[PDB]
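K.L.:
I have a structure I would like to understand better, so I am pasting it below and will then ask my questions one at a time.
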Amino acid sequence: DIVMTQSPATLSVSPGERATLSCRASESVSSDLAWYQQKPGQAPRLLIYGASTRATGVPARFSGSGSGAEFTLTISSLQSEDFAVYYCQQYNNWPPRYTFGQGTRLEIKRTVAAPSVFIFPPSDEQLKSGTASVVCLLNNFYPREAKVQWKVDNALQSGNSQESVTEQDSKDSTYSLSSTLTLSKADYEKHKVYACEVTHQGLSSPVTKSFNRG
Amino acid sequence: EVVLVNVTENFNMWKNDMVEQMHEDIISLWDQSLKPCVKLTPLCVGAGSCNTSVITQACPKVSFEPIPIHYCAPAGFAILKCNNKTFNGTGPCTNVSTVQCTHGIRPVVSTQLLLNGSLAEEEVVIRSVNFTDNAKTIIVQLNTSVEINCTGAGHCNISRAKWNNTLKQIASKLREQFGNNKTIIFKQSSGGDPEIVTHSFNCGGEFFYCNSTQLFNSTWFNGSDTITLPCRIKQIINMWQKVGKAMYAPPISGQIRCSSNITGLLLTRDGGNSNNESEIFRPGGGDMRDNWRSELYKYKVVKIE
Amino acid sequence: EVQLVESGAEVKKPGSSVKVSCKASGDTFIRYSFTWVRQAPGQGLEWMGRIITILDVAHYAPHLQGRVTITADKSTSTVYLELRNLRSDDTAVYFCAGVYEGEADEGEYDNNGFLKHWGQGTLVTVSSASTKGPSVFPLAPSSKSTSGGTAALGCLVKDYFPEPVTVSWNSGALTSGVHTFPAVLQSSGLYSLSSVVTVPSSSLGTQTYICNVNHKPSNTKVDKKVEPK
Amino acid sequence: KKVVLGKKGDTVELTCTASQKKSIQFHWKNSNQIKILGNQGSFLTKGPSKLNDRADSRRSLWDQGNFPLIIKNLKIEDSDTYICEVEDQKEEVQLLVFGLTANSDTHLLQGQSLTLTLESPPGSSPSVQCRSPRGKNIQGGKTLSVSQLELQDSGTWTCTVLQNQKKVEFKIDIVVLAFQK
Ligand SMILES: *[C@@H]1O[C@H](CO[C@@H]2O[C@@H](C)[C@@H](O)[C@@H](O)[C@@H]2O)[C@@H](O)[C@H](O)[C@H]1NC(C)=O
Ligand SMILES: *[C@@H]1O[C@H](CO[C@@H]2O[C@@H](C)[C@@H](O)[C@@H](O)[C@@H]2O)[C@@H](O)[C@H](O)[C@H]1NC(C)=O
Ligand SMILES: *[C@@H]1O[C@H](CO)[C@@H](O)[C@H](O)[C@H]1NC(C)=O
Ligand SMILES: *[C@@H]1O[C@H](CO)[C@@H](O)[C@H](O)[C@H]1NC(C)=O
Ligand SMILES: *[C@@H]1O[C@H](CO)[C@@H](O)[C@H](O)[C@H]1NC(C)=O
Ligand SMILES: *[C@@H]1O[C@H](CO)[C@@H](O)[C@H](O)[C@H]1NC(C)=O
Ligand SMILES: *[C@@H]1O[C@H](CO)[C@@H](O)[C@H](O)[C@H]1NC(C)=O
Ligand SMILES: *[C@@H]1O[C@H](CO)[C@@H](O)[C@H](O)[C@H]1NC(C)=O
Ligand SMILES: *[C@@H]1O[C@H](CO)[C@@H](O)[C@H](O)[C@H]1NC(C)=O
Ligand SMILES: *[C@@H]1O[C@H](CO)[C@@H](O)[C@H](O)[C@H]1NC(C)=O
Ligand SMILES: *[C@@H]1O[C@H](CO)[C@@H](O)[C@H](O)[C@H]1NC(C)=O
Ligand SMILES: *[C@H]1O[C@H](CO)[C@@H](O)[C@H](O)[C@H]1NC(C)=O
Ligand SMILES: *[C@H]1O[C@H](CO)[C@@H](O)[C@H](O)[C@H]1NC(C)=O
Ligand SMILES: *[C@H]1O[C@H](CO)[C@@H](O)[C@H](O)[C@H]1NC(C)=O
């Protein structure tokens, strides 16, 4: 039951610098190890196979080495287009029961950037629908990690919210996140204050954005 | 052990029970030895379409290096040998005797060319069940070896000279069998499966398919040094044990080389109504029984009392 | 080198079966082996199985053994993937991929495992939910409180199925500063997402903002203007 | 004895049935003893036959006892008798290849002729008979003619060849052009 594992779940590299990706196996695989690059919404791209042979159209800054249960993917000088998710694949066994690593996300590392927090009360049209959705937007920040806490009438919430995050911005390298709190027209029209408490590395202290229902 | 018996015994290498014995024995030495990554065998038990039995199995990289095998008498029988130096399977043998076991036979699966086998003592010998039937295989036995060297690099080497001299001996024996005023032409195979079209065999555990045209393109009775035959190592072949297909793993060694002695040929002549004064011969083979038969032609199993 | 064109998006109820195809063109079809690989939303790649086109033999992943079948019609250079007894966890994008093996037609076969040629992929959504367009609610400009120069505004696309939906602003005239978040699956079984953009507060009152929502499945096409108040 | 008819360019199959459900040695030859097809163990051989790359069999049935001689892309010269020698037997059979052609280019006008010519191997007199889509019938030896074509003749014609009491069908498409007054 050959299992592959990529060391850094996420590699934050500064543009122009080198990046090294790790992939190990729970069992020996000789040199039947390939690497793949995948941009969002695209089919994977084969970079290396046979552990070290660069596949057609793959620039020379990409190189692969290793054998057995420890492999490495070295990108010499990261280019704007080199930022993506990378996967390894062992195709050693027979019968064929090939497997994939869980992937390593290669992300652009930049300076810390606090988010711009905006809260949105539910629209009157939605309130009509018999359900109110409260939206909180944390705009252009870095790093990607961020905590969000809803508080209704100083009451911590949980179970009724769902966060979504965009891909790293290709121009400024920032991320944006959207947290959504849902409730039926009832519950909503039963409370006064609705707050979106945010926590980030770029923020000296938690920034809270709230509105009073009405 | 040997015991010269004084009496007239009758032989027939085209109906020699021992051959089928060897045939099934070898097929077994193979099956436990050379294992495919997958084999496909037909199966059209009437019904509508045809079901295909497919096996996917361990595919360890190994080579076939069988130890010579001696066949002794099976419970209830005895082995008779035709001591005559030049005897062609079919016919009576005057100089016959009882033996304990056969001489050591180096089992070799291959086509067109018989390797590492016994050599004819006197002149060259050519056997068949019916030289008249152009569809019957002609088993040629040499009195002199000829080394064939092959490499996993893509070729097999053979003395342009030795091979030449050996062909002269063959056409000599041939025109003799058909017509003195006849001309013997040696052309390449007429076609069919890859294994049959080319001199096929297994070296260092790999399957070779070597183009033998250069060896069969000559006419007789009507610089220069080595002959290089282009080979090819395949992973997908046609099985010889039975109608089937097999796939093997790619080579792991960069230095595969084998040396063998060509000691016999499997020919087939293009009969038809050519109505000329020339016969055309081509490399044949496929039925491994002819291979076994080329070594067993001098024995027979006999129910003893 | 061959081109892998996959069949269109599939929508099925749990328990159903699907048959996705992949058209190969550009080279000798039987000289390649094909593999199917799937990826659930937000997850990695999962190898499903591979077929040796030449031999017409195929091998599958263990957890998949049983309800999966990969085939190929050497006449139409097409590879097929069939999945029986569909499950909700089977929802994922199914990738068809191939690699050159040598001259199989000549008995050469390297039995390559890596994958060089890939297809665009086929989305296959397995769910109990029924098709339906989204509702579109405005995320009115924060020109109520927040004190600054740039304002945030957008649209909330709620309760739709199945993916995907596409969102533009001003018929595509507005793109700068736009964040159309990935969709989330609500416990109701229907998707939801918001599309936003930060714009010069001064632009409000004079510049009209319109988010265009397009949902191919339900054939829904909506436009919602977002006013200050 | 047995007679088999084949269409030109088509693929005819000539069977051979052993006695047991085993895979024994067999081979086909022509009237002049030329090796066409045959087997050597589990492998297939082909002979000096002028039908070399157009000849084949079905090894899938060998284990069944059937070793058919399948000749494709039929030519008329392939017409001749073929023998299947197996387990010391001789299942002989005569082959007859036919070809039928409309001397003219389908797109014809009302009032114009249609001439169908049949291709038959020397020494063989077949009876031809085609049926126009409307029912117009024509019978003949080597050539068949309809002196004046009607609009209702547009469509698929069906032709039948009679030789040695056997027959084969030919679907020839034709197009007669309509016009206005
Ligand atoms: C084939 O090689 C012959 C001699 O090779 C012998 O076997 C190899 C493995 C070595 O051990 C070597 O010392 C032996 O002599 C040649 O006589 C022969 O000419 C070669 N084949 C050709 C090209 O005809
Ligand atoms: C041998 O050649 C003829 C018989 O063999 C045929 O040769 C040519 C015509 C090939 O195309 C094929 O038909 C046969 O292989 C005889 O008629 C001729 O007399 C013989 N001697 C000659 C002139 O070569
Ligand atoms: C394969 O062929 C056998 C014998 O013809 C048949 O019984 C079987 O149903 C077929 N498929 C299977 C189950 O392997
Ligand atoms: C060889 O075969 C011939 C064919 O009949 C036979 O006469 C002869 O006895 C056999 N053995 C000898 C003597 O070479
Ligand atoms: C067999 O070899 C001998 C020499 O070993 C040679 O004289 C003889 O001619 C060969 N056989 C024939 C006659 O073809
Ligand atoms: C022997 O050869 C002839 C000519 O081919 C023919 O009778 C048959 O093939 C064989 N049968 C005999 C006579 O043993
Ligand atoms: C063998 O000798 C030469 C090759 O060295 C060849 O051309 C010729 O045909 C042969 N001579 C004979 C018949 O012995
Ligand atoms: C090699 O064999 C091929 C097919 O087997 C044939 O077409 C060609 O003429 C041969 N060439 C050589 C090496 O003589
Ligand atoms: C005839 O045989 C020779 C070898 O002696 C070979 O090189 C050649 O390819 C064959 N026919 C020709 C001239 O192509
Ligand atoms: C038999 O073959 C070996 C190599 O396989 C070779 O060295 C030896 O000389 C050959 N025997 C003869 C007949 O000389
Ligand atoms: C016998 O032939 C085999 C090929 O099957 C070869 O590998 C071996 O070296 C030969 N044995 C001798 C005499 O060296
Ligand atoms: C065999 O020949 C010898 C000749 O000395 C004779 O004495 C003996 O009786 C013969 N036996 C046979 C074969 O009947
Ligand atoms: C083998 O040939 C010899 C002559 O060399 C002959 O006396 C004998 O009859 C033939 N076959 C046998 C041993 O019967
Ligand atoms: C067989 O007997 C013959 C005649 O008695 C004799 O010439 C020959 O040497 C014997 N063969 C052997 C050694 O077994």
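Note that chain D carries Swiss-Prot numbering, so the residues on display, from first to last, are 26-206.
This entry, so its header tells us, was determined using X-ray crystallography, 2.2 Å.
Placed from the backbone N, Cα and C atoms, the Cβ positions cover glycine too.
Per Swiss-Prot, the feature domain 'Ig-like V-type' maps to D:26-125. Here Swiss-Prot flags D:126-203 as domain 'Ig-like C2-type 1'. One mutagenesis experiment catalogued in Swiss-Prot, D:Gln65 to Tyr, is accompanied by this note: Increases the affinity for MHCII; when associated with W-70; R-85 and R-88. Swiss-Prot documents D:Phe68 to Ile as a published mutagenesis change and attaches the note Abrogates the interaction with MHCII and T cell activation. Swiss-Prot lists D:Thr70 to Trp among its mutagenesis entries, and the accompanying note reads: Increases the affinity for MHCII; when associated with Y-65; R-85 and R-88. Among the mutagenesis results in Swiss-Prot, D:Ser85 to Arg has the note: Increases the affinity for MHCII; when associated with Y-65; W-70 and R-88. The residue drawn here is the original one. For the published mutagenesis D:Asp88 to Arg, Swiss-Prot gives the following note: Increases the affinity for MHCII; when associated with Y-65; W-70 and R-85.
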K.L.:
For D:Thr70 (mutagenesis position), what is the secondary structure state per DSSP, taken as helix, strand or coil?
P.N.:
strand
K.L.:
Mind giving me a neighbour count for D:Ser85 (mutagenesis position)? Other Cβ atoms within 10 Å of its Cβ, every protein chain shown.
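P.N.:
Excluding its own Cβ, the number within 10 Å is 16.
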K.L.:
Could you round the CA separation between D:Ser85 (mutagenesis position) and D:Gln65 (mutagenesis position) to a whole angstrom and send it over?
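P.N.:
Roughly 15 Å, rounded to the nearest whole number.
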K.L.:
C-alpha of D:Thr70 (mutagenesis position) to C-alpha of D:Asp88 (mutagenesis position): distance in Å?
P.N.:
17
K.L.:
Among the mutagenesis positions listed here, D:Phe68, D:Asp88, whose Cβ has the fewest other Cβ atoms inside 10 Å?
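P.N.:
Output over mutagenesis positions D:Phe68, D:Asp88: least Cβ neighbours within 10 Å is D:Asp88.
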K.L.:
Tell me the Cα distance separating D:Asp88 (mutagenesis position) from D:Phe68 (mutagenesis position), rounded to the nearest angstrom.
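P.N.:
About 13 Å separate the Cα atoms of these two residues.
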K.L.:
Using a 10 Å radius around its CB, how many other CB atoms surround D:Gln65 (mutagenesis position)?
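P.N.:
So the Cβ neighbour count for D:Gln65 (mutagenesis position) comes to 25.
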K.L.:
Ten-angstrom check, please: count other Cβ atoms within 10 Å of the Cβ of D:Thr70 (mutagenesis position), all chains counted.
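P.N.:
D:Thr70 (mutagenesis position) is surrounded by 25 other Cβ atoms within 10 Å.
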K.L.:
DSSP secondary structure for D:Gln65 (mutagenesis position), reduced to helix/strand/coil, please.
P.N.:
strand
